[PDB]
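Engineer: One structure, as structure tokens, below. Some questions next.
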Amino acid sequence: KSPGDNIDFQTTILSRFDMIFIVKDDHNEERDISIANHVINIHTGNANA
Amino acid sequence: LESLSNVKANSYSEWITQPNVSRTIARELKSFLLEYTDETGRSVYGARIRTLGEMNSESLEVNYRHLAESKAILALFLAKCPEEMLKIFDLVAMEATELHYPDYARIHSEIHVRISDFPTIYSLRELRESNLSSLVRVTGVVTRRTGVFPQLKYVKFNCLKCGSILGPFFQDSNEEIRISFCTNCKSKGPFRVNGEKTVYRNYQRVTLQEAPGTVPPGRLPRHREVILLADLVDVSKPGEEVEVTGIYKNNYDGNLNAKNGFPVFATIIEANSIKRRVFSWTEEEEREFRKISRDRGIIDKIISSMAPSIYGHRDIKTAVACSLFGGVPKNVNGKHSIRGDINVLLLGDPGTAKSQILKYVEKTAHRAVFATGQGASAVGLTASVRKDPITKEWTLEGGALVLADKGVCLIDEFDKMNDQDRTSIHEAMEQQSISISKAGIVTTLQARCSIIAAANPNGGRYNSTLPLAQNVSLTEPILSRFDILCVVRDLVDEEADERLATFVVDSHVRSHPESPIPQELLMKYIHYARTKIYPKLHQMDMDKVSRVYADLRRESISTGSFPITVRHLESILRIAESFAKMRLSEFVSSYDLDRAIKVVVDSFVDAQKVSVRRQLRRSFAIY
Ligand SMILES: Nc1ncnc2c1ncn2[C@@H]1O[C@H](COP(=O)(O)OP(=O)(O)OP(=O)(O)O)[C@@H](O)[C@H]1O
Ligand SMILES: [Mg+2]
Ligand SMILES: [Zn+2]
């Protein structure tokens, strides 16, 4: 479906912004592993230091 | 005189003020205090004054039973004219303290007397004109309260002709005192009280209302006004039944009698003693806490102690415990906030006892606040600026979310909130802070609280054939801020019916007139654990957690379900932190990780449609 259909308002509102960022959640083994490692590292306290 | 006081000269008030009999009864009371002893032979009053001096107190409690048994005549005269004898017995107590302790007047210039165990007990509707200026004992509920005000005790005056400051003159708490003669000037001109050289005391007014249970059918409760002086202020907050001992007297000052109409008077009660009709601990309790913690299987020991008045619903009770204990908040360089409060949602069919779990949580938490989207409640959900009906002052009040900072906010009938309540809830859950711009005030308030909510599905019954998002009137932004979603279905089964029915019928038949940790210790355990335990993680479970997360992601995407997102990993870590806190340990074990994994995976699977649900049951059978 078109990005205009995905939103829930008049499509002319999108004409007002300067930059648009449609971020998608694609599934990937290595990216999931990397993000999980990052998050548990943050929670443990290493990324704090 | 010597116990000849049974002879009556004239009215009792006149008799009790003669200097000779005054001295007689003063010595008699001093002998009572110095000599009284029970069978055990210990100096009960001696110990009372000893501890009084040790603690640097201001008042002595006295038993009416002992005094009556010893000195019936004094007891009777106290019951008749207590106003006079309170003064002399205060002096007796002061001299006793001086005898035991030196230079007590250095710190405290007064020692009040509190009576106790008065035989007759009245209700606010029984007082009449034969009780005036006498001793009474009543009971009721506290309905409204004032602040603490300063009242004059030792007034000092300024002479306007010469700057002399006339010495202290006692204020008797009967009528304002004045002066008319200056020793220096020999004058009589204007005077003004000196505020910087005067000593004051504490004053407070309280309204007592009868307990509704005791009112015979067909009538309405009565009420009175009470006066609390010195260290009786801020002892009985609104909403608790109390027993008050005091002197029943008219408002003799009134305003004036030129008022037209029948000459009627108002009355008050001046309180002498007040009593009530915890989460602290000590070394004795701390050792027992640590001993109980060391035992294996303490988590299931705790879970069985949640809501004893309900049968089954083990998942609900474990989730309740998890959200009632809580995780640990984090902040990386003070620029990335992670919350530590675990939120739960109850979505069940009618007659599933959700309100009972909420009531239990309210009665068991240290700081729990009750709100609701429909009905009467002591507080709303939005902050506002509003008048005070008694002080006539503007005030800034937050909602139940602000009021329960570092606590738990309970919301009943979560499906019936209006736009304002929904906005407030969303802001509190998303930012943990509430803003306001009203009546010239712009500020932000902290809203770091835990939320436990109950709702109902559309139509009153659960449609298991559709996803949970289509069973409730709520929206994704709000629904995605919960950690544990609990779905209750009233599926018809027999054995469950016998178990629940026997529970209910037995409960009813016990209440006809004619393993688990004790609750009182559990409260202190919870307070101490939240106060003193901040468990920590180890980097050796990262591989396990990452593998489990990858498996969950892959299966969820394969089966076309609601997406599994990193929020579930964070919820798992929070629940593991809470499980570790349950044990008083300082580190996150692997068993806690397993329990958190089970909880979150089961919550996620139970909230899908039948086909997807049954597909996901096989895949995640490891847990
Ligand atoms: N499983 C149960 N065990 C014991 N008592 C129960 C159980 N389920 C319901 N009850 C009792 O039945 C009545 C149900 O009323 P309650 O307000 O507790 O239900 P609810 O699930 O909050 O429903 P709702 O608010 O939709 O009416 C109460 O007396 C409750 O004590
Ligand atoms: Mg209910
Ligand atoms: Zn003068």
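Chain B is numbered as in Swiss-Prot, which gives 183-459, 473-709, 756-864 for the residues shown.
So this one's electron microscopy, 3.0 Å, going by the header.
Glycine is treated like the rest: Cβ placed from N, Cα and C.
According to Swiss-Prot:
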- B:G543, B:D544, B:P545, B:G546, B:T547, B:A548, B:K549, B:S550: ATP binding site (BINDING)
- B:493-700: domain 'MCM' (DOMAIN)
- B:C364 to Y, F, S or H: Loss of activity (MUTAGEN)
- B:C367 to Y, F, S or H: Loss of activity (MUTAGEN)
- B:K549 to A: Reduces MCM2-7 complex helicase activity. Abolishes MCM2-7 complex helicase activity; when associated with MCM5 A-422. Reduces MCM2-7 complex helicase activity; when associated with MCM3 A-415 (MUTAGEN)
- B:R676 to A: Loss of MCM2-7 complex helicase activity (MUTAGEN)
- B:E392 to K: In allele MCM2-1 (VARIANT)
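For each listed feature, how buried is it and what is near it?
Structural biologist: Secondary structure at B:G546 (ATP binding site), as computed by DSSP, is coil.
Sequence-distant neighbours of B:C364 (mutagenesis position): residues of the same chain at least 6 apart with a C-beta under 8 Å from its C-beta are B:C341, B:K343, B:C344, B:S346, B:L348, B:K370, B:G371.
Long-range Cβ neighbours of B:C367 (mutagenesis position) (same chain, at least 6 residues apart, Cβ-Cβ under 8 Å): B:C341, B:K343, B:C344, B:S346.
All chains included, 26 other C-beta atoms sit within 10 angstroms of the C-beta of B:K549 (mutagenesis position).
The Cβ of B:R676 (mutagenesis position) lies under 8 Å from the Cβ of B:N538, B:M624, B:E625, each on the same chain and at least six residues away in sequence.
Annotation note: B:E392 (variant position) sits in a coil segment as assigned by DSSP.
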Engineer: Using CB under 6 Å from any atom of ligand 2, narrow the binding-site residues B:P545, B:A548, B:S550 to the ones that qualify.
Structural biologist: B:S550
Engineer: Determine the Cβ neighbour count for B:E392 (variant position): the number of other Cβ atoms within 10 Å of its Cβ.
Structural biologist: 21
Engineer: Just the recorded positions from B:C367, B:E392, B:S550, B:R676 whose C-beta lies under 6 Å from any atom of ligand 1, please, or none if there are none.
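Structural biologist: B:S550, in sequence order.
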Engineer: From the Cα of B:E392 (variant position) across to the Cα of B:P545 (ATP binding site), what is the distance in angstrom?
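Structural biologist: Checking the Cα atoms of B:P545 (ATP binding site) and B:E392 (variant position) gives a distance of 36 Å.
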Engineer: If you take the centroid of the Cβ atoms of B:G543, B:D544, B:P545, B:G546, B:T547, B:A548, B:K549, B:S550, the listed ATP site, which other residues of that chain have their Cβ within 8 Å of it?
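Structural biologist: Neighbours within 8 Å of the Cβ centroid, excluding B:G543, B:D544, B:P545, B:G546, B:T547, B:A548, B:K549, B:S550: B:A649, B:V683, B:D685.
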Engineer: Taking ligand 3 as the reference, state which of the recorded positions B:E392, B:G543, B:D544, B:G546, B:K549, B:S550 have a Cβ closer than 6 Å to one of its atoms.
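Structural biologist: Within range of ligand 3: none.
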